[PDB]
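Participant: Structure below; questions to follow.
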Amino acid sequence: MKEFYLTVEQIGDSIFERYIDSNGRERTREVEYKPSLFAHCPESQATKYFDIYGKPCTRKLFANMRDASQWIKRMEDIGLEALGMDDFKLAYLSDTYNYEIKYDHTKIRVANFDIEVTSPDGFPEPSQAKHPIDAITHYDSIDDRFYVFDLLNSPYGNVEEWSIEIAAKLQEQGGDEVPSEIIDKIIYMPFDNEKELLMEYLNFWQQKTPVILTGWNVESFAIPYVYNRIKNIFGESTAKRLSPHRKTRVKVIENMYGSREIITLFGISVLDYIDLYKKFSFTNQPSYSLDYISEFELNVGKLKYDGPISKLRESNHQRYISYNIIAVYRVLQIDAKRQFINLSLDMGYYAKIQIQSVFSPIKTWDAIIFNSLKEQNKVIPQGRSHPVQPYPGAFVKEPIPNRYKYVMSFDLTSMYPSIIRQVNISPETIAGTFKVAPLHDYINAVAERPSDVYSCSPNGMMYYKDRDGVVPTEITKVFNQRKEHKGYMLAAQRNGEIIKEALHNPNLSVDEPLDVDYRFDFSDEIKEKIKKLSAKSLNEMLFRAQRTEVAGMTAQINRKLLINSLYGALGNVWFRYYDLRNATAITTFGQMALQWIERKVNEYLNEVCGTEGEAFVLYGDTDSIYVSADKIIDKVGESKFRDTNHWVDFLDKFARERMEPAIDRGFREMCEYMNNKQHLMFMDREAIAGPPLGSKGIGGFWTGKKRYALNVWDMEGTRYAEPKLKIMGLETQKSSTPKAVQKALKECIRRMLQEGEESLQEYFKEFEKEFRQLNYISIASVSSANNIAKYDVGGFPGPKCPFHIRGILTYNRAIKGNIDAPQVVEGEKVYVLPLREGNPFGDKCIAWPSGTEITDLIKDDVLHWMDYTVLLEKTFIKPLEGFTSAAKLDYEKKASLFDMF
DNA sequence: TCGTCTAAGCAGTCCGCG
DNA sequence: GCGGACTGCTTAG
Ligand SMILES: [Ca+2]
Ligand SMILES: [Ca+2]
Ligand SMILES: [Ca+2]
Ligand SMILES: [Ca+2]
Ligand SMILES: [Ca+2]
Ligand SMILES: [Ca+2]
């Protein structure tokens with residue numbers, strides 16, 4: 001097999017590399033890598049190296065990496081550009097793996113671990129590590145085993161051995177319900193004392209050294225705790241055995257409000273699963289506890305126990321250990337679903353970077369571009385300092401707030417990456433500038449043609465047309481990968497809808513789910529067999545289809561994220577290729593494109609309808625347009641339609657055969673006007689929306705920019721078994737809105753769009769009457785909590801104190817004295833509830849850590865003093881008032897002359 | 001929240017507005 | 001009470 005790296009580090013003048021050799025064996029080597037850098041040289045000098053602008057360069061070969069680094073400094077002292085890859089390990093990888101890497105994940109040791117630490121006096125601080133580590137569960141992907149290290153004797157209590165037999169039993173048998181599928185994979189090791197546990201753990205770690213290290217909060221908690229505890233007990237040299245090169249660094253992580261410390265283990269790639277999840281999941285969660293996320297992702301029940309976790313080991317050590325094992329397994333289950341480790345490996349090996357660098361699109365793109373240019377003997381420029389400067393973004397149309405009955409939406413495929421490719425926007429393709437007219441002059445095609453030679457953007461920039469820039473070339477490769485995975489995702493989605501339909505008529509039989517690839521549209525033979533299956537088999541197939549769709553979603557949306565982040569990197573001062581001329585060229589072309597096509601679509605539809613000056617495009621944001629189809633439906637007449645699906649087919653046909661060709665023509669003209677390199681503005685129909693045929697539903701409404709709801713029957717070619725609400729920006733979509741209020745507002749919207757005013761009024765009247773019974777957590781607001789210190793003046797709110805911070809300060813006073821009740825953590829999330837006048841807490845609200853029950857000593861008082869009236873008015877009635885006034889209807893029945901009877 | 005970008009919404013504080 | 005200046009937070013792209 002072809003060799004591939006696992007990890008790479010620079011330590012002084014050595015590169016330390018762990019890798020898989022040609023026989024599939026893990027090896028480690030130390031290499032005295034001699035880097036090269038470059039300087040500009042005179043024209044009359046036969047070199048093969050040229051900078052990205054075609055200027056000749058001479059290669060400088062250094063005796064060692066420190067010499068190269070010293071040379072860079074002196075070049076700054078002189079005031080001359082020092083060209084080339086200054087991150088020497090990336091140059092090492094490029095030289096060592098000069099081919100497309102094919103990796104074998106089965107050879108990469110992926111470790112998932114979690115530790116337990118009993119602490120009587122509050123949260124056990126990793127930097128102090130003053131309490132014994134009393135449990136470690138470490139899952140190894142190569143062995144496929146959970147290694148359990150269990151401390152039986154501690155200053156906080158001596159306990160009996162954990163029993164695998166009780167662990168496997170149902171909770172109704174007094175057991176822990178450790179999943180049967182992992183029972184045989186547990187290797188249990190009890191220990192008489194902490195010193196022997198840790199020494200054995202280090203010997204184990206040496207035998208089975210993680211390449212990828214993950215878990216939940218491992219970077220902020222488990223790793224620094226283990227490191228510091230070993231350091232405290234045994235000394236520094238022993239703690240450094242966590243690094244296969246015996247090198248570590250205490251690294252400070254800084255932001256706006258303060259800083260924290262993590263341990264860098266040289267030769268390990270730490271990918272904390274919480275960080276993978278936050279970057280790649282495209283969720284915003286009220287809480288990031290593993291328990292909360294596991295429930296959300298897997299629909300598993302909360303890991304339940306009595307008393308505080310600080311007394312769990314001594315009260316129920318059996319459960320204590322079982323829950324530690326289950327916690328490790330939960331992370332593996334989330335990854336089986338979301339596949340973020342797979343994603344990270346794919347991206348890391350593609351770019352030829354340290355796997356942990358996948359968190360940084362700037363590092364990722366720097367390496368992709370460097371490797372690309374190196375292939376042509378071209379030399380990358382030196383990174384420079386730039387001051388942060390604001391620059392303009394997308395256009396968003398101001399909608400008229402209203403109901404909108406029939407709506408068709410259209411959207412540009414991968415807009416900004418397509419603009420880059422179409423215009424040929426790249427650091428080395430800049431050709432010059434032209435004199436800019438106001439944007440509306442280009443939008444209305446009255447401005448002079450910018451250039452007869454170069455490819456243009458309406459911000460004044462011109463680009464070469466003779467060859468593709470490196471940015472268009474590399475962005476195209478990732479875009480093409482994204483396109484493939486989006487295809488699999490959408491097929492799985494369509495396949496899912498086939499199963500949902502069949503589930504309406506499940507056969508009374510005993511059978512099996514079909515063995516199929518859900519990434520491909522089901523054949524006619526599969527569709528025929530599906531119609532004969534039982535509900536059991538259909539449900540299992542639906543689960544599998546939805547898992548395939550999730551897998552596809554991860555792969556496609558994060559490739560989209562990467563290419564969109566290359567645009568973003570052009571506007572980030574730390575990117576080697578930062579250039580606000582290119583960043584604004586992209587965004588300004590984008591503004592033109594949307595408003596250009598708005599004009600074209602209006603002109604086309606006014607023509608086919610025989611009207612003048614009427615606005616069919618009701619809304620647009622960045623690269624999308626929303627087209628009122630009322631007049632199209634009214635031209636055939638509603639009475640002519642057999643059912644909802646009949647008018648959906650008609651609009652689908654109209655959009656594909658009439659609108660899209662008109663849109664394509666409009667964009668081809670715009671491409672010619674700007675003299676672009678290649679027409680790539682492809683705007684396809686997205687949603688078909690409207691009320692159910694014969695109903696009183698309003699179909700859709702807009703309240704303002706970035707705030708609307710639509711009843712959608714077909715989305716990007718997926719025809720739903722049941723209509724789906726597409727709600728953007730409204731309170732139902734915000735993590736700050738209480739869970740039960742999100743649910744109630746969504747039902748109000750469903751009724752508005754599908755059923756009408758009377759239905760909405762029935763539901764509102766019931767929610768208002770019953771809501772006081774809702775669980776306090778389900779009606780609590782949520783917020784991030786930054787700068788608690790700033791607003792704390794002797795335990796009381798200072799000037800301009802935010803409402804949620806005020807709640808935290810109330811909480812802090814109520815739990816004062818306790819180093820056992822949960823503390824609010826700076827920068828994390830809190831639940832917030834309003835408090836009625838005259839309460840014992842002495843303020844108008846209280847806040848506590850999100851994803852948790854409020855501590856029992858104040859729980860009863862919070863419950864007694866909760867202000868349900870304020871809660872209802874603020875989270876539910878206020879937003880609903882906004883929805884209903886925009887849609888021109890009433891959530892409460894107004895008086896009529898019929899009341900006389 | 002270490003980690004690519006801008007546009008823009010709403011909640012809330014403070015305070016004017018005769 | 002509203003809304004403007006402002007902070008804070010959270011969305012849509
Ligand atoms: Ca735990
Ligand atoms: Ca798009
Ligand atoms: Ca599309
Ligand atoms: Ca059937
Ligand atoms: Ca869009
Ligand atoms: Ca206001």
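We read in the header that X-ray crystallography, 2.0 Å was used to get this structure.
Just so you know, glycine gets a Cβ as well, placed from its N, Cα and C.
Quick paste from Swiss-Prot:
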type	residues	note
BINDING	A:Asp411, A:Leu412, A:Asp623	Mg(2+) 4 binding site
BINDING	A:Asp411, A:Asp623	Mg(2+) 3 binding site
MUTAGEN	A:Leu561 to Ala	No effect on the ability to recognize damaged DNA. Increase in probability of nucleotide incorporation
MUTAGEN	A:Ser565 to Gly	Increased incorporation efficiency of correct dNMPs; when associated with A-567
MUTAGEN	A:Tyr567 to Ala	Inserts both dCMP and dAMP opposite 8-oxoG rapidly and with equal efficiency. 100-fold increase of dAMP and dGMP when situated opposite guanidinohydantoin. Increased incorporation efficiency of correct dNMPs; when associated with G-565
MUTAGEN	A:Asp621 to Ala	Drastic decrease in the efficiency of incorporation of dGMP
MUTAGEN	A:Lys706 to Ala	Almost complete loss of polymerase activity
MUTAGEN	A:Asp714 to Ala	Complete loss of viral replication
Participant: Within 10 Å of its Cβ, which one of these recorded positions (A:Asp411, A:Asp621, A:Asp714) has the largest number of other Cβ atoms?
Facilitator: A:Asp714
Participant: Filter the candidate list A:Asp411, A:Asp623, A:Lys706, A:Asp714 of recorded positions, keeping only entries whose CB is under 6 Å from an atom of ligand 5.
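Facilitator: By the Cβ criterion, which requires under 6 Å to ligand 5, the hits are A:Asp411, A:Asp623.
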Participant: What are the sequence-distant neighbours of A:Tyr567 (mutagenesis position), meaning same chain, six or more residues apart, C-beta distance under 8 angstroms?
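Facilitator: Looking at Cβ-Cβ distances below 8 Å from A:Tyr567 (mutagenesis position), excluding near sequence neighbours, one finds A:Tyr416, A:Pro417, A:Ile420, A:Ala583, A:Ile586.
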Participant: May I ask which of the mutagenesis positions A:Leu561, A:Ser565, A:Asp621, A:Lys706, A:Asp714 is closest to A:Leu412 (Mg(2+) 4 binding site) if we compare their C-alpha atoms?
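Facilitator: So, spelling it out, the nearest of the mutagenesis positions is A:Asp621.
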Participant: Can you grab the distance from A:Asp621 (mutagenesis position) over to A:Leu561 (mutagenesis position)? Cα atoms, rounded to a whole Å.
Facilitator: 18
Participant: Measure from the CA atom of A:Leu561 (mutagenesis position) to the CA atom of A:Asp411 (Mg(2+) 4 binding site) and give the result in Å, rounded to a whole number.
Facilitator: 17
Participant: Round to the nearest Å and give the CA-to-CA distance linking A:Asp623 (Mg(2+) 4 binding site) with A:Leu561 (mutagenesis position).
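Facilitator: A:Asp623 (Mg(2+) 4 binding site) to A:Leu561 (mutagenesis position), Cα-Cα distance: 16 Å.
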Participant: If we count other C-beta atoms within 10 Å, could you say which of the recorded positions A:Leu412, A:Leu561 has the fewest?
Facilitator: A:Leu561
Participant: Should A:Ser565 (mutagenesis position) be counted as helix, strand, or coil on the basis of DSSP?
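Facilitator: Helix, per DSSP.
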Participant: Hey, for the Mg(2+) 4 site built from A:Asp411, A:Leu412, A:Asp623, who else sits with CB inside 8 A of the CB center?
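Facilitator: Going along the sequence, the neighbours come out as A:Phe410, A:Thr413, A:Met415, A:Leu594, A:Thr622, A:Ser624, A:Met683.
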Participant: Which recorded positions among A:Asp411, A:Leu561, A:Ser565, A:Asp621, A:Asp623 have CB under 6 Å of ligand 2?
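Facilitator: By the Cβ criterion, which requires under 6 Å to ligand 2, the hits are A:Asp411, A:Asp623.
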Participant: A:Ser565, A:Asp623, A:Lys706: which of these recorded positions has the sparsest Cβ neighbourhood within 10 Å?
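Facilitator: With the recorded positions A:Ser565, A:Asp623, A:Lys706, fewest surrounding Cβ atoms within 10 Å: A:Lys706.
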Participant: Taking just the CA atoms, what is the gap between A:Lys706 (mutagenesis position) and A:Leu561 (mutagenesis position) in Å?
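Facilitator: Just about 20 Å between their Cα atoms.
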Participant: List those of the recorded positions A:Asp411, A:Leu561, A:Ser565, A:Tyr567, A:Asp621 whose Cβ lies under 6 Å from any atom of ligand 3, in sequence order, or write none if there are none.
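Facilitator: Correct list: A:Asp411.
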Participant: Rounded to a whole number, how many Å is the Cα of A:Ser565 (mutagenesis position) away from the Cα of A:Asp714 (mutagenesis position)?
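Facilitator: Cα-Cα distance, A:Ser565 (mutagenesis position) to A:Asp714 (mutagenesis position): 29 Å.
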